[PDB]
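Peer 1: One structure is given below, represented as structure tokens, and several questions about it will come after.
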Amino acid sequence: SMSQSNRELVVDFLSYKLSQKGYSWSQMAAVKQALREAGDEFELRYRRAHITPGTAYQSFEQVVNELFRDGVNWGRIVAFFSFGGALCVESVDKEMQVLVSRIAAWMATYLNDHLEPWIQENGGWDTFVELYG
Amino acid sequence: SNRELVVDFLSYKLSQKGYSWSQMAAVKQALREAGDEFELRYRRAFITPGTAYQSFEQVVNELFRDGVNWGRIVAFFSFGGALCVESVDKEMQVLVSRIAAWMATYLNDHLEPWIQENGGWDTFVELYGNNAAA
Ligand SMILES: Cc1ccc(CN(C(=O)N[C@@H](CSCc2ccccc2)C(=O)O)C(=O)c2ccc(-c3cccc(-c4ccccc4-c4ccc(Cl)cc4)c3)cc2)cc1
Ligand SMILES: Cc1ccc(CN(C(=O)N[C@@H](CSCc2ccccc2)C(=O)O)C(=O)c2ccc(-c3cccc(-c4ccccc4-c4ccc(Cl)cc4)c3)cc2)cc1
């Protein structure tokens, strides 16, 4: 409880300092690191890249289906994460933080139903780490 | 796992705009930053597989000799991270899991009372974020 938080803090910090030397705390900590890095790179390359409390999942799902028009790849999965994060930031800027959990729920729905099969068939997240880093 | 990934990414992107996913995500970021700053301010101004917690606890007790403060808590985190990195460099990756366990033990036995009396981790975020001045 009060204990778990500190354990979570120690893990996060140590993960970070390990990262800074090209080491990793765990495979998950490695996935997260590559995903953040990849997002940073995508956002820097495609810098030129409409949520409300009434927006349905179908509105999001249609826009994300335009992303995976020609098919799924690691670059396009990174763009998906980047897109979700841009929606969250837009919501906080517009004073609608209340929807950041909705966007997260939508991203987990879209990932599960459409991308987890592809991810599992193409060697999982371990393969993304292997390719990206 | 995918929820953990979505949460971590969104946390990160929020952080990059000065926003936070949660209070915990706000504390993790402040420590990362604070650690980076401490390590940069005290750069060059700076264990075995049989080392007990008592050996670590003593060295850390030297850090808090004149008392607990936020600057010194940041130094504690920084010290633990330096030990982990030293252990991996020295091929003793075994010690990383232990060092983390020792750090969580020292926190719950010696620092959590002080942390709770001085406004908790929310206060650290408040103070540190403010100190980030231009
Ligand atoms: C790090 C990282 C990532 C992604 C690229 C970019 N990339 C590639 O270069 N891809 C390679 C192989 S994947 C090789 C690979 C392996 C491992 C890691 C990362 C790549 C290729 O296809 O040649 C792509 O796959 C690519 C992807 C997307 C887009 C593009 C750009 C802008 C907008 C839209 C988009 C369309 C429809 C609906 C929504 C969006 C959208 C998306 C995000 C926002 Cl914030 C806003 C809108 C898509 C363009 C290119 C580079 C680096
Ligand atoms: C970001 C951040 C942090 C910490 C300073 C520095 N600082 C202060 O600024 N002190 C403030 C009060 S709290 C300022 C504050 C408020 C809010 C947020 C972050 C800071 C003051 O005195 O006015 C300190 O409290 C201070 C603390 C420690 C140390 C120091 C340095 C070298 C070695 C040792 C040390 C001694 C014994 C045993 C082990 C170690 C050790 C520690 C770390 C490593 Cl990697 C290796 C070894 C400790 C020096 C100073 C600056 C910036």
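Please read every residue number as a count from 1 along the shown chain.
According to its header, this structure was worked out by X-ray crystallography, 2.9 Å.
Heads up, the Cβ atoms here are built off N, Cα and C, so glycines get one too.
From Swiss-Prot, here are the annotated features:
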type	residues	note
MUTAGEN	A:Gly75 to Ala (Swiss-Prot position 138)	No heterodimerization with BAX
MUTAGEN	A:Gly85 to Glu (Swiss-Prot position 148)	No heterodimerization with BAX
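Let's see these features in context: how buried, what's close, how far.
Peer 2: Other Cβ atoms within 10 Å of the Cβ of A:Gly75 (mutagenesis position) number 11 in total over all chains.
Under a cutoff of 8 A between CB atoms, and with a sequence separation of 6+ in the same chain, the neighbours of A:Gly85 (mutagenesis position) are A:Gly39.
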Peer 1: For the break between A:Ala49 and A:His50 (8 residues unmodelled), what's the Cα distance in Å?
Peer 2: 13
